[PDB]
Amino acid sequence: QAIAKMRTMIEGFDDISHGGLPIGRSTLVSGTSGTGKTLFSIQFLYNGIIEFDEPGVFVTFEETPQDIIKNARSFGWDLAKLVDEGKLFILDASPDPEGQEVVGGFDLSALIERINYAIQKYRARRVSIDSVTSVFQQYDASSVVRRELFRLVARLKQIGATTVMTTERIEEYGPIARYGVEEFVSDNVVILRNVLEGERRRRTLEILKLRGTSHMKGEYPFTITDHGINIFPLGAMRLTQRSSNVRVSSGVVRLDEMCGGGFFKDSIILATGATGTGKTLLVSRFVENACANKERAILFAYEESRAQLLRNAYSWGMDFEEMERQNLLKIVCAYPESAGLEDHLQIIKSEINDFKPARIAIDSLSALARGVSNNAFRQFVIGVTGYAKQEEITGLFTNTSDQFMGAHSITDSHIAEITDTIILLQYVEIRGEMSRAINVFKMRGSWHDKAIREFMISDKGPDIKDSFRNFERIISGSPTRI
Amino acid sequence: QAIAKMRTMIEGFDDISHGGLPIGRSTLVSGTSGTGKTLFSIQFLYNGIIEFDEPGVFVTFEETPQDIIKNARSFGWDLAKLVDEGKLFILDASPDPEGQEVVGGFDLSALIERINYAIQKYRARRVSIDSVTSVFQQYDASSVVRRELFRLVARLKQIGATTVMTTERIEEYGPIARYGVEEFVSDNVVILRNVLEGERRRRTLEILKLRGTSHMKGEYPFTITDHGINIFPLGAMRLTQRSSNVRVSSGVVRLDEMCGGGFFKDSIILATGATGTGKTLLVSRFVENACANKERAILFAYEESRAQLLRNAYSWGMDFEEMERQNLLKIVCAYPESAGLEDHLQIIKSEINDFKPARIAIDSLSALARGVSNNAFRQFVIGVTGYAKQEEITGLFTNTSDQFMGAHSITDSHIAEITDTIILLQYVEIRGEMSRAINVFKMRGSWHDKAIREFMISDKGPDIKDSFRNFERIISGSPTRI
Amino acid sequence: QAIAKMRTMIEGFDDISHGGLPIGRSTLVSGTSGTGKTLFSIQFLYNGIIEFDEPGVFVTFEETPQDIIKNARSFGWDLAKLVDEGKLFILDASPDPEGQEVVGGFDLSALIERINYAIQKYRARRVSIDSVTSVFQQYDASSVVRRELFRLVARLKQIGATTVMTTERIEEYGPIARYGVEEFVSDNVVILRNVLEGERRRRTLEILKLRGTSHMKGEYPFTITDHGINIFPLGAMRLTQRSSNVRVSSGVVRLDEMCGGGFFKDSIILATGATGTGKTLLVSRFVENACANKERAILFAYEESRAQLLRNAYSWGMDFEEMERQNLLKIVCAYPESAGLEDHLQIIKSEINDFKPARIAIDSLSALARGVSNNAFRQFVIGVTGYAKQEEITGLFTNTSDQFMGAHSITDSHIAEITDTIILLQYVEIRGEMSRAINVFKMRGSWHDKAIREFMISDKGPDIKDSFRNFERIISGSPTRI
Ligand SMILES: Nc1ncnc2c1ncn2[C@@H]1O[C@H](COP(=O)(O)OP(=O)(O)OP(=O)(O)O)[C@@H](O)[C@H]1O
Ligand SMILES: Nc1ncnc2c1ncn2[C@@H]1O[C@H](COP(=O)(O)OP(=O)(O)OP(=O)(O)O)[C@@H](O)[C@H]1O
Ligand SMILES: Nc1ncnc2c1ncn2[C@@H]1O[C@H](COP(=O)(O)OP(=O)(O)OP(=O)(O)O)[C@@H](O)[C@H]1O
Ligand SMILES: Nc1ncnc2c1ncn2[C@@H]1O[C@H](COP(=O)(O)OP(=O)(O)O)[C@@H](O)[C@H]1O
Ligand SMILES: Nc1ncnc2c1ncn2[C@@H]1O[C@H](COP(=O)(O)OP(=O)(O)O)[C@@H](O)[C@H]1O
Ligand SMILES: Nc1ncnc2c1ncn2[C@@H]1O[C@H](COP(=O)(O)OP(=O)(O)O)[C@@H](O)[C@H]1O
Ligand SMILES: [Mg+2]
Ligand SMILES: [Mg+2]
Ligand SMILES: [Mg+2]
Ligand SMILES: [Mg+2]
Ligand SMILES: [Mg+2]
Ligand SMILES: [Mg+2]
């Protein structure tokens, strides 16, 4: 029949690969130094032993087994334990650090026989090699490498164990492997990258090909945590979601009225407008209302410290510290520069999975956009939006405009298109003095107030008034009286 | 007379090539690892045997016949069956995986004689080689490769069988082949690419040349499905279409009136405007009307999940689930990121060919533009537009504006130029409050209402009113009363 | 257990590295000529001896010990003293400057044994090598280098001392090391760069990898001072800050009133507007008020010399020279071109740490933006903003607009988003003549006056009037009377 696959149990990878790696065949994993190729290899064998009770063999040329164990330990697991139990075997084929003699092609034959023995001895199902170039570096000829890799691949295929071979690159977008032949010999090729753009590094995983089967294509970003490799295949995200007719309060009565009876629990709300329009007040009231009803909520802060958030909240009549004491409100403060954009996604998911909030709020999306491309930014927002909706978490987001009394409160980001409810705030010029205006622009699941209303901010929170009747051109930031 | 060609029966390819490959000559197919060169080769021989009852020979150097069969099976056909029947022959010229000796140029002579024998034995008409570099890699000299390929090409020409040779590249836009001679020796050259741009891969096929004959030029995108290679030569699409005078209802009476008695069945309708203007309502009513008249329709959703579409439809009085139960309405939900733009085209065609809809609708074209270049986007839209018109399927499309009460509802995409009927929606400022406006901008086949009218959205669907008499500058988003 | 690290006591480095270098392992430090690789090496051993009383070994191939001592002295410390005391040892393995014979691989074995001896003799904990290529340059083979470095790394690992090896590059964004193998052999890789962009050099440090542990990623800028290497890991900066409810006067009564009772002591104030709106007056009054209350303040001047600042201050009734005499006011004048942007940050911190000001003011941020990218500029501003708030220093900043009576006083820089209080100044056209207007746009911790007021400048300082009642479109720069 068709080719079967073996699950790696690596988050994201198994979805990108459509079920894991081809069984009874090798896969070649490449990349430049620092991409964590050896982490993939260890995590693969590790998960096999733990999850499927499948023994495996790790072949090492470049590292003493002592360091392999010591390094793996940083991810919360003990490989030495698995070795003692007869589940994991490490085949030491490293060169002598005190002086190593030159060898010929017999080295490959000797290697394979030792691997075969180890596989049979431990009935290994999963095998990996830290560096195939350990036996190619011995010579310059690329034609020889083609043949030598062919022999290694075909021989492990004879055995039938699933194999993960590791090779290496100099360039990110250059040749897949050093000799320019290896990627043609291998039937299954995966490349890891650690691309430097601007001043930042972004890790990605790609499956170049899998002969005889299917997979997702393109570069899929990933990070490395204390649990090992975590891949974020946004294209694998589903639109299968549970809708609701449940309403929740924003903490602001006139706003709830404008939204036709509050906001939907499963909706995503985006508040936009110029800095100083009180977006942080709407956020504070949102999380406060959740706490008022004994619901858990998380605020992700980027522009203001906790000490300042507490002060500003008190000036608006909100006791943030009390909400923390009751374990209802969490404050998560971090600079955009403290983590990669993909790490912010992981942080948000981690805090949510741990605290199990009913609602979350983001202090500023425009802050996160600060250090990234438009593509990186929109993918982040989509990922968060999807997750929050799939988890049925009420979400409140903000996006700051740079138009100082210029109205025209629109986004180059275009997040409103994927968001449910849009709240627009702006400054206006009235009788020679500045004021503020609020409008509910849209709401997918309901009727909403179309009026453009004046509002002010007091020590009791927001103060919403009636519409600007007999004015024109409010949307320009400079209304005319008529 | 003139050079005759042999049809490959590969979709798109035979149109690009103007009738297939030159008969009695070789064609050299190149490309980087992962381009599926071996798929073209197998599909070529396979179709010959099935469609024209033409036996063929597959020469393998890099892969065991067992894997060739096993891999081919993923595309829904059994090559082993064809081998047993004496239709397909695989010539195994692979190196010994357990140790291979060095050989000279006699290897090429021996190869050709075995190929000649196999061709005569099975009366093969179609022959292919998986890797010509299998006998070039043996040495570094490029001058030798020129001669060695010349010998192979000329010898197979003596036989008269049509040949598809495969070679390989390192770079996408670099040399056609490794030694920089092969593309001059071969008289017919085809290059496959798997170009990485941004984070995504895009497959293309190009015919570089065919000596003595004609072909289409440039890169033509393609994808790979469970049926093998599927090429999309948009430039080969025809303007020969059947026009009609049949009208269909949009589900909205006042809109049908503005269009002069409904929309034409063979027309393409584009609705544009800012988010929240109710474009999703017009789409829902469009497919609903088709179902009301017992016509099949497909909705392609990108921005909202099925669960949410059902909720929003119910809030507007439309029972989507009932229309699904009667097998009239289909909901196809996918993220733009879940597939390549060219795959979305294939998905749309597949669903249409299967369900045979009278009408289709696209939830958002701007969503599909999100992750692609302007060139990739416009080609997609043209391809869909052409197909839908050729198939006489009523089509409804949308394009979201980013102008929040800014009117000026125009597209940087310029899809209106190829579309028949244009509907414009916008937000306006009236008496200090927001409202909506609708206008039929054009309709190629009819008279239409030129008025700019106010409208609202209720639980019964759209509510269209009369024109904004005694107002000026409506089109700016900020009308003045006079 | 997990891998332990050794603190280098190098500012910034220990935070980027999450605790310093892995213990009992080597780290490879690379970079092009002029990156100061030898400074890192010396500073590392130096700090070990001084701070932790840890003896060390410096291995030299390229420089006579006499020059190593002489060069180190420029940073305020005497290595010769440490040698005499038996704390520091320099191993001289340099070639004979009067003629050097060719040697083989025995040179590496001899080297290591001498290093081992020196380590044991002085009980060294910290070891470093100035140039590993000193024994690789002897031959061209890259395969040999792989092995030779492996031997050196593994051998020093046997000893257990923490090692800092130095290698070299030709290109900034090219291969990590000359032979393209070294970065794979080493388990811990750090790269220094001195990147030339435009006409300026910018130094950065990056940790490419640390096997078995964690670190911050990406390029982190640094400078070199008379105290050695000083790294500025902005991403490691904290949002943990102490808020306050203390108010301070700006020196301008009507402005203090508009801000609701003065400005907060812990706040950052940004004044924006066209050139000539009197931003330098607000700055002068700010520092003057601090002095009036016997508080120390520093003015950082970029656009005007001290002599001119004194003249302009006297014309506005402010005796700057007297404030200097009392050691309350400091004037720091420098051109933006006189130092790197990162050096301006270091200068600001240095002057603050020395003088212990209650308040600081920046004459022009737009001046500093003049010669730098938007990314370099915003990181600078964030760094200063963070530092000033963490140190509880009242900060006043300015940003000049290029709109001559065009109002629209907005910033492409978007510094207002991270700043607390925003003051906007603009020119307006009134009755055929130019005038000025002032508005408090926002204040995070308080109520503020929303009015747009007229103002003038006299010899007594600023003169603020009442609001522009019965005017419209003030924000455009061209108000209309109505
Ligand atoms: N606890 C951790 N948390 C986060 N990142 C970690 C942690 N522990 C290790 N890392 C990261 O894991 C990376 C994986 O190293 P790995 O050896 O697998 O990369 P590699 O591509 O194989 O490198 P090499 O070419 O040297 O073999 C390390 O470089 C380090 O950046
Ligand atoms: N069922 C399938 N659906 C979609 N794609 C598939 C399916 N089965 C296989 N593929 C794709 O078909 C591609 C064709 O592989 P093929 O060997 O022809 O490429 P190639 O250029 O010849 O590769 P190579 O250089 O290794 O020989 C595979 O890499 C895989 O991405
Ligand atoms: N007092 C000082 N103040 C500022 N910079 C200084 C001072 N003294 C030295 N420098 C800088 O320190 C740099 C460090 O030189 P160093 O040898 O460490 O660089 P390097 O990368 O190792 O150079 P090389 O490749 O020659 O060995 C010098 O090039 C010089 O620019
Ligand atoms: N006690 C108060 N009384 C009146 N207005 C206040 C008070 N405290 C703060 N403000 C208002 O709050 C605004 C800050 O709102 P905020 O939500 O932080 O704006 P942003 O959109 O940037 O997030 C200030 O500009 C000021 O107008
Ligand atoms: N029951 C309702 N009654 C009144 N208005 C509604 C109702 N349900 C939804 N709406 C309106 O429908 C709008 C959404 O229209 P939609 O077609 O989804 O906009 P879009 O152009 O983005 O696709 C909301 O902004 C709201 O004005
Ligand atoms: N004695 C004075 N009397 C009146 N106006 C003065 C006097 N001295 C200077 N000015 C005003 O001060 C302005 C300069 O203000 P300044 O703070 O230097 O502007 P900038 O925003 O560039 O920093 C001059 O354009 C002038 O209008
Ligand atoms: Mg490794
Ligand atoms: Mg804010
Ligand atoms: Mg192939
Ligand atoms: Mg929509
Ligand atoms: Mg040096
Ligand atoms: Mg000035």
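For chain C, we keep the numbers from Swiss-Prot: what you see runs 16-497, in order.
Cβ from N, Cα, C; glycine included.
Annotation comment: Swiss-Prot describes C:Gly49, C:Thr50, C:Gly51, C:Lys52, C:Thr53, C:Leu54, C:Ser89, C:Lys224, C:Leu225, C:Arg226, C:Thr228, C:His230, C:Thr240, C:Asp241 as ATP 1 binding site, evidence class experimental evidence. For the mutagenesis result C:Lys52 to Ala, the note given in Swiss-Prot is Induces an arrhythmic phenotype, significantly reduced ATP-binding. Under the heading Mg(2+) 1 binding site, Swiss-Prot lists C:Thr53. Taken from Swiss-Prot, the feature active site, proton acceptor in CI (KaiC 1) covers C:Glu77, and the record attributes it to a curator's inference. One entry in Swiss-Prot concerns the mutagenesis experiment C:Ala108 to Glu. Its note says: No longer binds KaiB, no formation of KaiCBA, still phosphorylated. Under its mutagenesis entries, Swiss-Prot includes C:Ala108 to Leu with the note: Reduced binding of KaiB, reduced formation of KaiCBA, still phosphorylated. Swiss-Prot gives this note for the published mutagenesis C:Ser146 to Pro: CI hydrolysis rate halves, increases period of the circadian rhythm by nearly 50%. Mutagenesis annotation in Swiss-Prot: C:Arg253 to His, described as In kaiC7; extends the period of the circadian rhythm to 40 hours; the structure shown retains the original residue. Recorded in Swiss-Prot as a mutagenesis result, C:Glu318 to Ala carries the remark: Abolishes clock rhythmicity, phosphosphorylates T-432 but not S-431. Annotation comment: Swiss-Prot describes C:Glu318 as active site, proton acceptor in CII (KaiC 2), evidence class a curator's inference. Under its mutagenesis annotations, Swiss-Prot gives C:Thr426 to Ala the following note: Decreased phosphorylation in vivo, does not restore rhythmicity, hexamerizes and down-regulates operon. The mutagenesis experiment C:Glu444 to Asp is recorded by Swiss-Prot, whose note states: Constitutively hyperphosphorylated, insensitive to KaiA or KaiB.
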Same-chain residues at least 6 apart in sequence whose Cβ lies under 8 Å from C:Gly49 (ATP 1 binding site): C:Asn209
C:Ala108 (mutagenesis position): tally of other CB atoms within 10 A of its CB: 19
Maximal Cα-Cα distance (Å) across residues annotated as binding ATP 1, namely C:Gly49, C:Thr50, C:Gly51, C:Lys52, C:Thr53, C:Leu54, C:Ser89, C:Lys224, C:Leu225, C:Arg226, C:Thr228, C:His230, C:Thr240, C:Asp241: 35
Spatial neighbours, same chain, of C:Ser146 (mutagenesis position) - Cβ under 8 Å, 6+ residues apart: C:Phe76, C:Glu77, C:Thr181, C:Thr182, C:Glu183
Cβ under 8 Å to chain A, applied to recorded positions C:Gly51, C:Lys52, C:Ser89, C:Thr228, C:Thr240: C:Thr228
Cβ neighbour count within 10 Å of C:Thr240 (ATP 1 binding site): 14
Mutagenesis positions compared (C:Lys52, C:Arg253) - highest count of Cβ atoms within 10 Å: C:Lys52
Among C:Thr53, C:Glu77, C:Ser89, C:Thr228, the recorded positions whose C-beta sits under 6 Å from ligand 1: C:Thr228
For C:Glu318 (mutagenesis position), the three-state class that DSSP assigns: coil
Cα-nearest neighbour of C:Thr228 (ATP 1 binding site) within the listed mutagenesis positions, C:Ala108, C:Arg253, C:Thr426, C:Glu444: C:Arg253
In the chain carrying C:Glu444 (mutagenesis position), residues 6 or more apart in sequence that have Cβ under 8 angstroms from it: C:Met420, C:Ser450, C:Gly492, C:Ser493, C:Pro494
Cα distance (Å, whole number) from C:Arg253 (mutagenesis position) to C:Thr53 (ATP 1 binding site): 31
Cα-nearest neighbour of C:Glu318 (mutagenesis position) within the listed recorded positions, C:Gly51, C:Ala108, C:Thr240, C:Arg253: C:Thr240
Listed recorded positions with Cβ under 6 Å from ligand 11, out of C:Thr53, C:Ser89, C:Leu225, C:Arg253, C:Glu318, C:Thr426: C:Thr53
By Cα-Cα distance, the member of mutagenesis positions C:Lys52, C:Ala108, C:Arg253, C:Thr426 nearest C:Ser89 (ATP 1 binding site): C:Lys52
Distance [Cα-Cα, Å, rounded] between C:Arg253 (mutagenesis position) and C:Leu225 (ATP 1 binding site): 24
Count of other CB atoms lying within 10 Å of the CB belonging to C:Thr426 (mutagenesis position): 19
Among C:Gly49, C:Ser89, C:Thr240, C:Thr426, the recorded positions whose C-beta sits under 6 Å from ligand 12: none
C:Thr426 (mutagenesis position) versus binding-site residues C:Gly51, C:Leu225, C:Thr240 - nearest by Cα: C:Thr240
Nearest-integer angstrom distance between the alpha carbons (Cα) of C:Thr240 (ATP 1 binding site) and C:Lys52 (mutagenesis position): 14
